[PDB]
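Take a look at this one; I'll ask things after.
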Amino acid sequence: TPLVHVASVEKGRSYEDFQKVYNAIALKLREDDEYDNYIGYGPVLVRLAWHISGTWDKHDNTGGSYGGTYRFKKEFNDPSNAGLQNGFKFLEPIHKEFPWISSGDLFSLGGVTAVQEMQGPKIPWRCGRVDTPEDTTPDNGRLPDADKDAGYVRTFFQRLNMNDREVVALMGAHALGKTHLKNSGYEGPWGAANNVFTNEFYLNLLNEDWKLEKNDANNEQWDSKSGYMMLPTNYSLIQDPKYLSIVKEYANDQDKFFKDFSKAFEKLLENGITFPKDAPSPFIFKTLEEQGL
Ligand code: HEM
């Protein structure tokens, strides 16, 4: 009925093989520091791990990270994926170095790596995604719009099986990077620490004096005097009572946020995958720093 995507470990690889890919990404992150005005590739990699995952449809089990379908033109040229080509190029050389790793596994590890190296929480990760054929590539239009309200958000995330808690946690990734006019029709950073993983997003939402304004692309965005921006979908989080209570909690406790995020992010990345009982347990990779590298 609904596809069944069973995880299949890359033949003969163990934990140590994966830690080597991680370190490779990590080391390149450290070295290519000038990207986007010295933000680095951290943020775009996280966005890439979410975009390849965010196409999942719990109704027929199509999309998601399994297939590494972003490799195909259709998914690659999705207007919602504009700008991701930069994370793609960053990863190419690594792929060329470890050609045995599947695409889905690589794109998803890039995100875990980015988060952990940006001082975020540890995100357990599972290997086993298997490249699927060009024809399993989902149509464009499954990624969310930025100009909607909390109702849109709630409904949308439901398709990915995410509840309110998971939604607000995941949304905290909007502390990282920035919007780029040419990519999305939005411009500006979210906050001040744009390449360190913190609960900044929640604080900025609660504490700034947001003004609604139209940008150069004729889109509306919430602008603050500190020079930050919020998309309408971001802002809607304080418009909803249920969401707002969760925003406060995360504003108040970064620890809680980091725990919830971790869980939600793994789930996101594992949606649609069936893990057999003999499948290795999730891996927890060490950071460069933990390894003295
Ligand atoms: C309602 C859901 C979401 C919407 C509408 C949304 C929309 C956007 C937009 C329009 C951009 C700007 C891209 C650009 O102009 O380069 C952006 C950036 C970003 N998004 Fe989302 N996003 C959503 C959820 C998420 C989630 C779940 C994550 C990961 C947990 C995420 C991570 C990021 C990051 C890290 C960036 C910054 C990228 C960079 O600096 O290149 N977003 N988002």
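Here chain A follows Swiss-Prot for its numbers: 69-361, in order, are the residues you see.
So this one's X-ray crystallography, 2.2 Å, going by the header.
Cβ coordinates are placed from backbone N, Cα and C, and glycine is handled just like the others.
If you look up Swiss-Prot, you'll see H119 marked as active site, proton acceptor. Residues or ranges marked as heme b binding site by Swiss-Prot: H242. According to Swiss-Prot, the experimentally introduced change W258 to F is described as follows: Substantially diminished activity. Marked as active site, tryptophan radical intermediate by Swiss-Prot: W258.
Locate each feature and note its surroundings.
With a 10 A radius on its CB, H119 (active site, proton acceptor) counts 22 other CB atoms from all the protein chains.
In this structure, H242 (heme b binding site) is part of a helix by DSSP. Sequence-distant contacts of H242 (heme b binding site), defined by Cβ-Cβ distance under 8 angstroms and a gap of at least six in the same chain, are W258, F269, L299, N302.
In three-state terms derived from DSSP, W258 (mutagenesis position) belongs to neither a helical nor a strand segment and is classed as coil.
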In three-state terms from DSSP, label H119 (active site, proton acceptor) for me.
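The three-state answer is helix.
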